[PDB]
Structure formats: C-alpha cells, structure tokens
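Q: Have a look at this one before I ask anything.
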Amino acid sequence: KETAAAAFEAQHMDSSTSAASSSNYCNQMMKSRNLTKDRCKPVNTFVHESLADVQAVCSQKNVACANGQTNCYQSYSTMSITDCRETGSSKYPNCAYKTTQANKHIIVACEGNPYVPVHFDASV
C-alpha cells in the first residue's frame, strides 16, 4: 500500500550517517527497516546522501536498466553507499549480512510525476 517511491526511500535511504559505522551496520539496518520480517532480503544498498541528492539523479545520466528498460539514470558523481549482502550461513529468521562500505555511482530507475527514483538498479 506504499507507493513505489516511498518504498524506495524506506529501503535505501540513510541520510542519518555519513557511512557504515561498523561491520554490523547491515545487520542492524536490514532489521530496522523491516527488511528481514518475512524473509531475509538477500541484497540491499543504503545511500548515505540527502534525499534531494538522490532524487536529482533522475535528471542526470540516462542509461539502460538491467531489464532493458531505459528509464534508468546513473549519478554524475560517486556517493557514499553501503552494500548489504546476506551470508551463505544466514537462515530466516536469523538473517545475517556482510556490510561493504564504498563510494560509488548509483543507478536508479525513475518514474512518476514528480519523476523520482523507484528502484535501485546497481552501483558502479
């Protein structure tokens, strides 16, 4: 019942920190954002930039999405991000993730009016 735009923010926005605190960041965040409630979401990226900056990407470099669609955009500059990936051992409901902090460009799919990000495609 949550718009795709809204769901995007909830799953990927983390402007409260400039970067992943510790190796435990993912473990904590995936939970906090309710991403391990029904199952363990296998993968997820958190962006440590302002909402405004992320939304602005929808007006930056147009590229193809992985699915072949063309409403994807690549950020002009690198952003601070935290990649979260579930471990081989992790089994619901004991979800566990490996945290990887980095500075990379992001690619998101945009839609709507206003035209905002609705899906996180990849980081580069």
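Shown for chain A, in order and in Swiss-Prot numbering: 27-150.
When the header is checked for method, it gives X-ray crystallography, 2.0 Å.
The backbone N, Cα and C atoms fix where each Cβ goes, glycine too.
The following feature annotations were taken from Swiss-Prot:
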type     : residues      : note
MUTAGEN  : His38 to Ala  : Loss of activity
ACT_SITE : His38         : active site, proton acceptor
MUTAGEN  : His145 to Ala : Loss of activity
ACT_SITE : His145        : active site, proton donor
Q: How many other Cβ atoms sit within 10 Å of the Cβ of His145 (mutagenesis position)?
A: 20
Q: How many Å lie between the Cα of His145 (mutagenesis position) and the Cα of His38 (mutagenesis position)?
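A: That comes out at 9 Å between the alpha carbons.
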Q: Taking only same-chain residues 6+ apart in sequence, whose CB is under 8 Å from that of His38 (mutagenesis position), what do you get?
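A: Residues satisfying the criterion: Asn70, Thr71, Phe72, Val73, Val80, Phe146.
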Q: For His145 (mutagenesis position), name the DSSP secondary structure in the helix/strand/coil scheme.
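A: It is in a strand.
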